[PDB]
Amino acid sequence: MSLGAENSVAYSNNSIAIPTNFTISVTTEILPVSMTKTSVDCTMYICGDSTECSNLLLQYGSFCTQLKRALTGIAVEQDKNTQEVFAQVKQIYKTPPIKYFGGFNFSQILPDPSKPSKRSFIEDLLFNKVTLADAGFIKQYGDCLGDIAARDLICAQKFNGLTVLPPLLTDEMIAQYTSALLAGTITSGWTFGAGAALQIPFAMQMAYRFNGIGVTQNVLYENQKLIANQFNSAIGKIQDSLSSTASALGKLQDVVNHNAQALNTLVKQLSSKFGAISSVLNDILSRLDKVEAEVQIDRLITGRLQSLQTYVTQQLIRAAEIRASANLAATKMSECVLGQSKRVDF
Amino acid sequence: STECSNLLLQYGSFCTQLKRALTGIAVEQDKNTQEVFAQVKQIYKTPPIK
Amino acid sequence: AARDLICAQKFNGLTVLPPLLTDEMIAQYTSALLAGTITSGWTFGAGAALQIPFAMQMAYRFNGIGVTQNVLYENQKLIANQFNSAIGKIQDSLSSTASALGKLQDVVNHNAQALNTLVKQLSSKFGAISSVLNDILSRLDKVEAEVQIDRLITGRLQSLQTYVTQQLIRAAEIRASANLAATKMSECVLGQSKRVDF
Amino acid sequence: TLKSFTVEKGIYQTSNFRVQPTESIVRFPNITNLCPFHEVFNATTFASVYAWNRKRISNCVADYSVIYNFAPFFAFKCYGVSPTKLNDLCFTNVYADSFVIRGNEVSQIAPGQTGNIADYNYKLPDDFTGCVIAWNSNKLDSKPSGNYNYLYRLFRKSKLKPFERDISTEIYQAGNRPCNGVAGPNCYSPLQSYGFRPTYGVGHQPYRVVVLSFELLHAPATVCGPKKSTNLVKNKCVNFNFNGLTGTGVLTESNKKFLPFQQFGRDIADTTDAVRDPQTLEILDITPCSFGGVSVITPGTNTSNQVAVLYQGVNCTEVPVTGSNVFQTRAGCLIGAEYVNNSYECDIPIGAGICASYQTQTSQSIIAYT
Amino acid sequence: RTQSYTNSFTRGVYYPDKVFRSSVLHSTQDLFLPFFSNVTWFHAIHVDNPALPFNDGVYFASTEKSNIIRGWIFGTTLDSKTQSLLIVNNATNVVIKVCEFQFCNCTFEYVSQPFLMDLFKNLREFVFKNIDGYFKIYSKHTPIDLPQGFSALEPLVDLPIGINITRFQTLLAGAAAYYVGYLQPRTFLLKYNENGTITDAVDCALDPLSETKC
Ligand SMILES: *[C@@H]1O[C@H](CO)[C@@H](O[C@@H]2O[C@H](CO)[C@@H](O)[C@H](O)[C@H]2NC(C)=O)[C@H](O)[C@H]1NC(C)=O
Ligand SMILES: *[C@@H]1O[C@H](CO)[C@@H](O[C@@H]2O[C@H](CO)[C@@H](O)[C@H](O)[C@H]2NC(C)=O)[C@H](O)[C@H]1NC(C)=O
Ligand SMILES: *[C@@H]1O[C@H](CO)[C@@H](O)[C@H](O)[C@H]1NC(C)=O
Ligand SMILES: *[C@@H]1O[C@H](CO)[C@@H](O)[C@H](O)[C@H]1NC(C)=O
Ligand SMILES: *[C@@H]1O[C@H](CO)[C@@H](O)[C@H](O)[C@H]1NC(C)=O
Ligand SMILES: *[C@@H]1O[C@H](CO)[C@@H](O)[C@H](O)[C@H]1NC(C)=O
Ligand SMILES: *[C@@H]1O[C@H](CO)[C@@H](O)[C@H](O)[C@H]1NC(C)=O
Ligand SMILES: *[C@@H]1O[C@H](CO)[C@@H](O)[C@H](O)[C@H]1NC(C)=O
Ligand SMILES: *[C@@H]1O[C@H](CO)[C@@H](O)[C@H](O)[C@H]1NC(C)=O
């Protein structure tokens with residue numbers, strides 16, 4: 001592999017280099033915040049309305065209350081994650097109808113009322129790139145109960161007690177929170193992150209930002225058209241980059257694929273025998289007497305409990321990682337959207 | 001052992017999960033080293049005068 | 001004549017993969033970072049590398065910390081001598097005491113002891129008559145050896161799953177430390193930090 | 001479900017609701033002939049273990065409780081099944097192997113065993129799903145002068161594969177000198193005879209063995225048990241017994257593409273999804289009966305005792321049977337809390353932008369809002 | 001005789017059981033004909049010993065546009081001690097014997113429609129396997145060298161013969177051409193579509209790419 005292009009700085013003790021021109025550039029950072037909230041029923045998964053398996057599972061122990069408590073804590077933690085990241089403004093601000101912000105466009109990030117869901121055009125692209133599976137209660141127990149010639153994994157996991165709970169905040173409320181944050185940032189600056197919102201013209205706010213980074217404010221006012229055109233061209237470049245390349249959102253897509261493959265493995269583990277004569281309880285209870293079927297049902301109960309505990313532990317570790325990423329995203333929203341940051345490469 | 005291997009295939013699919021977890025761990029360590037050290041786009045060099 | 005633990009863990013299917021970046025490449029990365037830091041300042045982390053003499057860069061750093069820049073130019077020799085003596089003291093403290101690298105040495109020790117106890121779990125019976133599969137195959141018929149082999153399979157699966165779970169938790173801790181190290185490299189090597197005790 | 005007598009404010013998942021089955025159906029084929037176990041069990045003579053017979057039992061109803069009246073054995077030795085459940089399930093083909101061995105060698109009529117009978121005379125598969133019946137016979141298979149009509153094989157070049165016969169009678173050649181018929185010092189005939197006498201010990205008595213080998217459901221079923229059938233009912237939660245396969249669910253007419261040789265359908269979790277009726281050749285889907293999750297929304301026990309109940313993931317035109325107000329939510333409908341047109345802060349979360357709270361109206365009740 | 005050699009590209013796939021599966025990638029381990037195996041082409045013309053061995057399976061495939069092949073006599077030693085399958089295309093009977101009379105004591109005799117119901121070259125593929133004292137005949141009539149594509153083979157008939165088989169010989173009655181390939185124990189990955197047919201399969205021993213696919 002190549003580490004990079006070779007370079008050598010022309011160092012001398014009476015030589016300096018000073019730039020004569022700048023470049024306004026718009027980047028993009030994608031951070032996971034929450035993941036899928038799942039709910040697992042033990043009696044339908046391990047036993048599946050068999051009375052003898054239910055009696056032996058009650059005779060076994062109290063692991064299932066612990067598993068239910070862990071999954072409930074994970075779901076409440078993801079609701080807390082989304083509420084921590086997005087709900088940082090106490091008032092839903094609104095933009096004025098006039099959209100002349102000093103020559104800056106801001107037309108592809110502010111909402112438009114054409115869609116029923118008030119989302120911007122870049123937000124519509126970002127919701128179109130991620131192919132969401134298990135989005136909540138979308139099946140609603142009506143398509144699974146009917147006759148489909150090609151059954152999917154969602155009905156097979158629904159029939160085994162493996163469900164998916166919907167998030168507390170709908171996407172309309174998340175879009176409203178981001179619209180309020182954008183309106184406050186455009187019309188106020190950093191003054192809406194301390195107290196009440198203070199209006200200021202956007203050119204003078206941008207002069208304040210240049211004074212923040214160490215450049216005198218006459219540079220902006222004598223080059224306002226060039227800076228506005230560079231910002232518009234950067235917005236168009238990230239527009240074309242999000243339209244063309246489909247590999248940018250591979251963190252959120254990986255989160256969705258990880259949850260889907262975990263539920264698929266949990267479904268597929270039901271077909272294992274675990275040393276018994278069969279993997280189904282009905283054939284065991286119909287082909288044997290009580291005493292031997294007790295042993296076979298005990299083997300299947302132990303195997304399915306071990307599989308379910310493995311799933312719960314992996315979900316706990318993934319929830320810890322997602323919570324760390326959500327804390328990073330909340331810090332970035334607090335320090336970079338609500339103010340100007342002096343931290344290098346943050 | 002053939003008998004143990006047949007019983008292990010008869011057991012379940014735990015081992016692909018273990019292999020997947022260990023592979024994800026190793027890829028994560030390589031990503032850790034890359035995101036800590038590889039932060040510069042070019043390899044600079046000091047002049048011969050020190 | 002005396003077998004090491006590496007052969008005993010390699011003969012049981014436990015291997016160690018090499019890292020993607022060799023130590024020469026990491027040394028090249030650190031040397032490039034040092035060259036950019038001492039020939040350009042913080043300007044090589046924002047755009048192109050812009051050259052500046054080191055006295056003017058240290059005057060920038062003192063103006064960063066709140067001291068006027070005439071302090072350095074009237075005390076340049078004293079500051080250079082103090083820096084050289086400090087570097088010599090770091091060299092002497094690294095030559096004398098080896099207890100400073102007890103995070104990296106503990107990482108190595110933790111991985112070695114985890115693989116060693118994973119090897120040592122193969123000598124346990126788990127309720128069977130023997131810890132050797134070949135003695136179970138040769139000593140019994142099919143039906144009883146299936147029971148003993150099932151017991152050994154369950155015990156070894158439990159041990160290996162325990163090892164995998166502990167490795168996942170240690171990997172999460174190591175990833176958090178690596179994120180902290182990346183933030184420190186981005187904020188303190190590539191620029192001057194205003195955060196107290198960072 | 002909390003193992004306590006006081007309940008704080010919040011939403012709690014208690015249990016699941018299930019639609020219980022109402023009827024029970026049994027579907028067996030239209031088979032009326034009787035299986036001839038009698039022709040197997042008393043015969044004038046049985047065959048030797050190297051030339052064991054095999055009788056095909058098919059296209060008849062089988063009663064396994066009349067086995068005990070034909071031979072004076074002790075009990076069945078069943079592998080894979082149990083002898084008391086043989087009347088409640090149906091096979092496809094049942095074989096019966098009949099031979100006479102010594103009492104030392106009855107233990108070699110088990111799967112996974114080696115020896116002399118289970119190496120060159122009669123070998124059972126390791127996946128055996130049958131029953132071995134053996135009883136003593138000293139009054140019919142022994143003579144005071146010696147009964148020499150029973151033969152067995154000692155010498156053979158290789159081991160027998162499971163379920164195969166060798167009726168060849170050729171002179172063995174264990175030496176390096178070929179003989180081709182001369183029974184010399186290195187060539188022996190590998191068929192010796194038991195010298196059965198009545199004045200032996202109990203371990204050397206002849207034992208008549210009948211081995212029943214069962215073939216499970218991979219075909220249309222022919223050898224069933226003695227149970228009556230029931231008319232097929234659809235679109236209802238029942239219990240079904242399709243050819244010994246027991247389960248609970250609803251049955252609907254299917255639009256699938258079953259081939260003539262295929263009889264069952266299976267899902268990803270290897271559970272039965274579709275079944276073919278044994279009397280009329282039509283395909284029926286098996287969908288489990290209606291279920292879901294039940295959550296309880298309550299204020300504190302010190303506050304009041306009013307309860308709203310949420311049925312997760314259903315539109316409740318489908319509940320079989322809390323309060324009397326019904327409101328529909330994306331997370332399933334909420335029963336017991338009225339929907340107000342105001343909007344406050346979230347007190348008790350429900351899902352999809354809906355919360356619940358315990359507030360007044362003018363008379364305290366649980367309300368739901370956005 | 002005129003023994004020749006050719007390539008069997010993807011044929012030999014049969015249904016492993018009698019369970020309907022749709023939209024499921026199933027993995028089975030049974031006795032299949034390997035992909036891109038080297039099969040034998042026989043241009044036997046009589047104006048020639050057909051005593052082939054068996055070796056755990058026969059692919060038997062004939063490109064005959066007409067019906068000039070009667071059946072296959074199996075067994076170990078076939079010198080009027082014990083014969084085997086005596087299938088005739090007379091559309092009346094399929095007689096199976098454990099006795100003599102190789103060509104002109106009754107074991108399981110079977111009556112159904114003739115195997116060659118149709119009149120393009122119309123390749124006939126058969127599978128003869130014998131495990132656990134049981135014998136299966138899978139067949140599929142593919143209307144048209146061996147062609148390209150995955151054509152699944154149905155269990156059209158089953159047979160409880162229960163005898164030993166070591167050799168294999170085809171009975172004609174001018175010009176004939178039939179293929180013989182041998183089955184091996186291999187692991188496959190079959191693809192069921194929405195109609196329950198096996199439209200594609202992956203052999204898990206051919207190349208490392210297919211092993212990665214499995
Ligand atoms: C500073 O850079 C900008 C572009 O980054 C230069 O603007 C370009 O100038 C050329 C020459 O007049 C035009 O053809 C382009 O259309 C301009 N681009 C934009 C986006 O306005 C600018 O001239 C540079 N200034 C100096 C002093 O070099
Ligand atoms: C802000 O950007 C949008 C998006 O490019 C501009 O809308 C385009 O306007 C041109 C000319 O009116 C049309 O040809 C395009 O079809 C529009 N694009 C879309 C997606 O609608 C908009 O004009 C810009 N704002 C200003 C003030 O120029
Ligand atoms: C098969 O079963 C059906 C059940 O209704 C019956 O009407 C029919 O007469 C049976 N066929 C024979 C040949 O007994
Ligand atoms: C067998 O059949 C004969 C005649 O059919 C009968 O007399 C006898 O009691 C039966 N049972 C035994 C054990 O011989
Ligand atoms: C539930 O049933 C009603 C009436 O049948 C129907 O209008 C509605 O679309 C269904 N689904 C939901 C989610 O309410
Ligand atoms: C099959 O084998 C023969 C010789 O064994 C060889 O000549 C022929 O080319 C082979 N066919 C192939 C590889 O397709
Ligand atoms: C019939 O077949 C048997 C072997 O199955 C053989 O012993 C007997 O001689 C045959 N009958 C005649 C008439 O050849
Ligand atoms: C079939 O007969 C042969 C004799 O050539 C014998 O070696 C073999 O063991 C027999 N059984 C099989 C192939 O199952
Ligand atoms: C399944 O069969 C139907 C009916 O002929 C046909 O329309 C459809 O294309 C088939 N599906 C596939 C994948 O061939």
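The count begins at 1 with the first shown residue.
Structure method, as recorded: electron microscopy, 3.3 Å.
Here the Cβ of each residue, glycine as well, is placed from N, Cα and C on the backbone.
Copied over from Swiss-Prot:
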MUTAGEN   D:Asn30 to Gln (Swiss-Prot position 331)  Reduced viral infectivity
VARIANT   D:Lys143 to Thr (Swiss-Prot position 444)  In strain: Omicron/BQ.1.1
VARIANT   D:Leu151 to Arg (Swiss-Prot position 452)  In strain: Delta/B.1.617.2, Epsilon/B.1.427/B.1.429, Kappa/B.1.617.1, Lambda/C.37, 19B/501Y, Omicron/BA.4, Omicron/BA.5, Omicron/BQ.1.1; Contributes to cellular immunity evasion and increases infectivity
MUTAGEN   D:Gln192 to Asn (Swiss-Prot position 493)  Reduced host ACE2-binding affinity in vitro
VARIANT   D:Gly195 to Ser (Swiss-Prot position 496)  In strain: Omicron/BA.1
VARIANT   D:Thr246 to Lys (Swiss-Prot position 547)  In strain: Omicron/BA.1
VARIANT   D:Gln312 to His (Swiss-Prot position 613)  In strain: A23.1
MUTAGEN   D:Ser357 to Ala (Swiss-Prot position 673)  No effect on O-glycosylation by host GALNT1
Recorded positions, contacting chain A; criterion Cβ under 8 Å; candidates D:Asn30, D:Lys143, D:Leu151, D:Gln192, D:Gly195:
none
Which site among D:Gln192, D:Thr246, D:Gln312, D:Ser357 has the most other CB atoms no more than 10 Å from its CB, taking these as recorded positions?
D:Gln312
Cβ neighbour count (10 Å, all chains) around D:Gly195 (variant position) is 13
Between the Cα atoms of D:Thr246 (variant position) and D:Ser357 (mutagenesis position), what distance do you get, rounded to the nearest Å?
46
Recorded positions D:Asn30, D:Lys143, D:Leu151, D:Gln312, D:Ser357: which have a Cα within 10 Å of D:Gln192 (mutagenesis position)?
D:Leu151
Nearest to D:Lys143 (variant position) by C-alpha distance, among the variant positions D:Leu151, D:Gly195, D:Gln312, is D:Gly195
Going by DSSP, is D:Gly195 (variant position) part of a helix, a strand, or coil?
coil
How many Å lie between the Cα of D:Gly195 (variant position) and the Cα of D:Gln312 (variant position)?
77
Could you tell me the C-alpha distance between D:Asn30 (mutagenesis position) and D:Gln312 (variant position) in angstrom, no decimals?
45
Please list, in sequence order, those recorded positions from D:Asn30, D:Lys143, D:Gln192, D:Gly195, D:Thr246, D:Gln312 with the Cβ less than 6 Å from ligand 3.
D:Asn30
State the Cα to Cα distance, in Å, between D:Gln312 (variant position) and D:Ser357 (mutagenesis position), rounded to an integer.
19
Within its own chain, what residues at least 6 apart in sequence put their Cβ under 8 Å from the Cβ of D:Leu151 (variant position), listed in sequence order?
D:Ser48, D:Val49, D:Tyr50, D:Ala51, D:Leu191, D:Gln192, D:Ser193, D:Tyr194
Which recorded positions of D:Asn30, D:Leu151, D:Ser357 contact ligand 4 in the sense of C-beta under 6 Å?
none
In the structure shown, which of the recorded positions D:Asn30, D:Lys143 has the fewest Cβ neighbours within 10 Å?
D:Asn30
Three states by DSSP: which one describes D:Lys143 (variant position)?
coil
